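Enquirer: Take a look at this one; I'll ask things after.
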Amino acid sequence: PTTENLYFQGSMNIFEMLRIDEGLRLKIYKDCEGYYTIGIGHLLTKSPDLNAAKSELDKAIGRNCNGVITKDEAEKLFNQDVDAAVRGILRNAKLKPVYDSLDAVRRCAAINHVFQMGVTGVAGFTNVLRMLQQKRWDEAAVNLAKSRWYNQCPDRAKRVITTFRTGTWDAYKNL
């Protein structure tokens, strides 16, 4: 690793990680599962109704957006959504002990997983949670790769799975 390479971990954090996995879009679009999304992975609604998505958007931002937001608004919403995922882990009796056992990089992977799937989805993966607590990284990554979350939308999840396997930021290098 060069001096620059050793600096790369200091540039990565949960925000930059999710920003790479989710992208940044200023107009409502459908994600890989067909759900209306905006910003940095902000899922607006699971309803097939674009009007519902627009109503949820206006509520989230606090103005009449007509389906479009600014980069600053996307960043603000993203920070709220990341804070929500962390809070959701820490108040959950199943997820908190696993999260606490993880190193800093895998804790980002955990927050990312919860941001993408929600708390009950993540807390339902009984075997993966035990594998992570037991530091069985290869087994945890193989089992994550069986999930519908990964298999239905591999490009958004693959980086996170690698990060659970290695505890490094290597999957986020050289985009």
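Each position is counted from 1, following the chain as shown.
Header entry for method reads X-ray crystallography, 1.3 Å.
Using N, Cα and C of the backbone, Cβ positions are placed for all residues, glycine too.
Pulled from Swiss-Prot, these are the listed features:
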type	residues	note
MUTAGEN	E22 to N (Swiss-Prot position 11)	Loss of 84% of enzymatic activity
MUTAGEN	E22 to Q (Swiss-Prot position 11)	Complete loss of activity
MUTAGEN	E22 to A, F, H, M or N (Swiss-Prot position 11)	Complete loss of enzymatic activity
ACT_SITE	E22	active site, proton donor/acceptor
MUTAGEN	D31 to A, N, S or T (Swiss-Prot position 20)	Complete loss of enzymatic activity
MUTAGEN	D31 to C (Swiss-Prot position 20)	Nearly no effet on specific enzymatic activity
MUTAGEN	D31 to E or Q (Swiss-Prot position 20)	Loss of 99% of enzymatic activity
ACT_SITE	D31	active site, proton donor/acceptor
MUTAGEN	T37 to H (Swiss-Prot position 26)	Facilitates transglycosylation more effectively than hydrolysis; covalently bound substrate
MUTAGEN	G41 to F (Swiss-Prot position 30)	Almost complete loss of enzymatic activity. The enzyme is destabilized by 1.5 kcal/mol
MUTAGEN	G41 to A (Swiss-Prot position 30)	Almost complete loss of enzymatic activity
MUTAGEN	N143 to M or F (Swiss-Prot position 132)	2-fold decrease in enzymatic activity
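Mind running through what each feature is packed against?
Expert: Listed in sequence order, the residues of the same chain lying 6 or more apart from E22 (mutagenesis position) and placing their CB within less than 8 Å of its CB are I40, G41, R156.
Mapped onto three states, the DSSP output places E22 (mutagenesis position) in helix.
Counting only residues at least six positions away in the same chain, the Cβ atoms of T37, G41, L43, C153, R156 sit under 8 Å from the Cβ of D31 (mutagenesis position).
Classification of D31 (mutagenesis position) by DSSP places it in coil, neither helical nor stranded.
Other C-beta atoms found within 10 angstroms of the C-beta of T37 (mutagenesis position) number 21, with every protein chain shown included.
Classification of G41 (mutagenesis position) by DSSP places it in coil, neither helical nor stranded.
Using a 10 Å Cβ-Cβ cutoff, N143 (mutagenesis position) registers 19 neighbours.
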Enquirer: If you count Cβ atoms within 10 Å of the Cβ of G41 (mutagenesis position), leaving out that atom itself, what do you get?
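Expert: So the Cβ neighbour count for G41 (mutagenesis position) comes to 23.
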